[PDB]
Structure formats: structure tokens, C-alpha cells
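J.: After the C-alpha cells below, expect a handful of questions from me.
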Protein chains: 2
Amino acid sequence: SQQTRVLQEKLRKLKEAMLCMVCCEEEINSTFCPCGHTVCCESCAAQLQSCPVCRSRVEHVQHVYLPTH
Amino acid sequence: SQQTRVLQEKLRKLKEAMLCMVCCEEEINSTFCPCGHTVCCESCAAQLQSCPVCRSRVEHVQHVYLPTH
Ligand SMILES: NC(=O)[C@]1(c2ccc(F)cc2)CCCNC1
Ligand SMILES: [Zn+2]
Ligand SMILES: [Zn+2]
Ligand SMILES: [Zn+2]
Ligand SMILES: [Zn+2]
């Protein structure tokens with residue numbers, strides 16, 4: 001039905017929100033500290049000296065184990 | 001259709017996986033450091049001395065800003 005299409009779009013958007021904002025390919029699993037923005041995979045987070053959301057300096061990267069993983 | 005019901009179930013399960021494992025009411029937004037388990041809301045994470053998943057000592061809690069928030 002049309003509701004099947006609506007639900008498919010909601011699921012796609014929720015799944016896309018869990019993917020890295022830089023490479024768009026791998027799941028988010030890393031936090032920039034101390035700002036707390038958790039928007040990258042471990043490979044993109046390792047290559048950024050500044051947070052891509054707020055531009056704060058990245059002091060270090062914390063790996064996150066999320067139940068959605 | 002039956003496909004609409006299957007998609008509704010997938011959406012519901014993904015949304016439930018984003019909720020605090022202790023209170024089941026608030027969104028997960030806190031990480032236990034250094035282990036990295038990100039399973040609680042700020043209130044529930046505040047008084048735990050050890051991780052409820054792996055038993056590692058919690059040295060501090062890092063707030064996380066997730067795109068799914
Ligand atoms: N000890 C902690 O877990 C907090 C904290 C963490 C790191 C830090 F540099 C200062 C304070 C304190 C307040 C609430 N939870 C966060
Ligand atoms: Zn990436
Ligand atoms: Zn940031
Ligand atoms: Zn809670
Ligand atoms: Zn843990």
C-alpha cells in the first residue's frame with residue numbers, strides 16, 4: 001500500500017542516520033571527545049583533527065558499543 | 001498489507017534498541033569510559049560504578065550527541 005512506501009522511507013532514513021556522515025558507508029561507532037559528537041566510523045574519525053559538526057579540537061576518539069550495532 | 005506490518009515491526013525494534021537498558025524510557029545518550037558501552041540515559045549512567053554490560057570500572061561518563069536523537 002502507500003503506507004508500505006511511507007514506512008520504507010522512515011526505515012531508510014533511520015538507517016542512514018546511523019551511517020558515518022563523512023564516508024556514508026560504515027556504521028557510526030566513534031565519539032569525538034570532549035565535544036561528544038558521535039557522527040563517524042572509526043576510519044574517518046581517525047583522520048579528523050577537528051569535529052566535523054562543531055569544529056572543536058578532537059582531544060581523542062572514544063569507541064562506542066551501541067545496542068543498534 | 002502484511003509487508004506494512006513487517007516494516008512496522010522493524011521500525012519498532014530499531015527504536016526500542018535506542019532506549020536506556022535500565023529505565024527503558026529515555027534515549028541512550030551516555031557512554032561509560034573507557035569501556036565504551038553506550039547503553040544508558042544520563043540519569044541511569046550517573047551512579048553506576050561499573051559497566052552493567054562488561055563489569056569494567058567506569059572512570060567517567062561521556063555525553064553523546066547522536067544523529068538519531
Ligand atoms: N564524572 C563524570 O562522569 C562527569 C564528567 C566526565 C568527564 C569530566 F572531565 C568531567 C566530568 C561528571 C558529571 C556527570 N557525568 C560526566
Ligand atoms: Zn566513515
Ligand atoms: Zn563536536
Ligand atoms: Zn535510563
Ligand atoms: Zn562496558
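Residue positions begin at 1 at the first shown residue.
The header says X-ray crystallography, 1.4 Å.
Yeah, the Cβs are placed from backbone N, Cα and C, and that goes for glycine too.
Swiss-Prot feature annotations, pasted as is:
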type    : residues                                 : note
MUTAGEN : A:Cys20 to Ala (Swiss-Prot position 387) : Abolishes ubiquitin ligase activity
MUTAGEN : A:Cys20 to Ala (Swiss-Prot position 387) : Abolishes autoubiquitination
MUTAGEN : A:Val22 to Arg (Swiss-Prot position 389) : Inhibits LDLR degradation
MUTAGEN : A:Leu48 to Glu (Swiss-Prot position 415) : Inhibits LDLR degradation
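Walk me through the surroundings of each of these features.
T.: Secondary structure at A:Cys20 (mutagenesis position), as computed by DSSP, is coil. The Cβ neighbour count for A:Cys20 (mutagenesis position), using a 10 Å radius over every protein chain in view, is 19.
Take the CB of A:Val22 (mutagenesis position) and look out to 10 A: across all protein chains shown you find 16 other CB atoms.
Sequence-distant contacts of A:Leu48 (mutagenesis position), defined by Cβ-Cβ distance under 8 angstroms and a gap of at least six in the same chain, are A:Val22, A:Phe32, A:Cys40, A:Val58. A:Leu48 (mutagenesis position) carries neither a helix nor a strand DSSP state and counts as coil.
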